[PDB]
Amino acid sequence: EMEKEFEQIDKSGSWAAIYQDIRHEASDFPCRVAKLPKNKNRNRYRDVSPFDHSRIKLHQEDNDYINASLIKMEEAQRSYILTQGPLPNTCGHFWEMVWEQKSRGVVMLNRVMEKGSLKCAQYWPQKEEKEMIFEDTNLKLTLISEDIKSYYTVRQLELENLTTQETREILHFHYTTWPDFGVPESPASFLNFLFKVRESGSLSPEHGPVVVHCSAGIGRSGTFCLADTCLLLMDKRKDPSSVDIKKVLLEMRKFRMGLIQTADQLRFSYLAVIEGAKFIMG
């Protein structure tokens, strides 16, 4: 299948070559809305924008914009909403999306601070008694419980639509051990983090798309989605060795640019899948 193709690439030391080929083959679509001067303060990086054809819209007539894209994998029957790390001024928007899209859980692969710099806003309450209120989108978020573990931390939050008083339970899944530089030495933690997300049913069809992000919401987030889909495909297909991860990444890139920002990440994605398939098959 790919495991061998993995070593083949390894010995030849062609990881940067393959990854570049992917950047070349990646789809190209208009991001007119994202580019609008009106929404400049709604984007983190100027080089990371959502395609207009697959962007997520906010249910509000004034402005429906948010740097988030819906990645829908037809064959895998799986959908992920990839979005940028929330900004000081886009936390209300981020939760309004989680509400309107009926998401069961939020997936975070970075820490609020990395490399001594800010990667995204502190968009969720850290204390039960001190909840957060997103005035602009009229939503209240409350920390219900927290389960801090070695490599990941799962939070049980309560999102309430102050407009209707209706409340919903959100599962915040936070992988907190991704290294400062490079990628994980072992996919073990990441793979286990992924299965936990699966176990909550946050990825299941009965709920709205799961929201995934990171500073830019394309690099590490990409690894998450790509890995899940590929493993999922190896279980469904009659021939598991047919799953071409590169082919899968390209399909995902028709939906959002950049998914998998480096060669090492691409390498890691293979590793994760290979090791993930091993754990599942048999």
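Per Swiss-Prot, chain A residues shown: 2-283, in order.
The backbone N, Cα and C atoms fix where each Cβ goes, and this holds for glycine too.
Listed in Swiss-Prot for this protein:
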type	residues	note
DOMAIN	3-277	domain 'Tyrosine-protein phosphatase'
MUTAGEN	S50 to A or D	No phosphorylation
MUTAGEN	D181 to A	Substrate-trapping mutant
BINDING	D181, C215, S216, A217, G218, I219, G220, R221, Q262	substrate binding site
MUTAGEN	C215 to S	Catalytically inactive mutant; abolishes sulfhydration
ACT_SITE	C215	active site, phosphocysteine intermediate
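Cβ packing within 10 Å was compared across the recorded positions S50, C215, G218, and the lowest neighbour count falls to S50. Of the recorded residues, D181 (mutagenesis position) and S216 (substrate binding site) place their C-alpha atoms 13 Å from one another. For the substrate site, whose annotated binding residues are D181, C215, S216, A217, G218, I219, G220, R221, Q262, the maximal Cα to Cα separation is 16 Å. Close to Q262 (substrate binding site) in the fold, though at least 6 residues off in sequence, lie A217, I219, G220, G223, each with a CB less than 8 Å from its CB. It is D181, among the recorded positions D181, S216, whose Cβ has the fewest other Cβ atoms within 10 Å in the structure shown. Taking only the Cα positions, the spacing between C215 (mutagenesis position) and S50 (mutagenesis position) is 14 angstrom. Counting every protein chain shown, 20 other Cβ atoms lie within 10 Å of the Cβ of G220 (substrate binding site). Here the CA atom of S50 (mutagenesis position) lies 10 Å from the CA atom of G218 (substrate binding site).
Each residue contributes its Cα atom, and for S216 (substrate binding site) and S50 (mutagenesis position) these two points are 13 Å apart.
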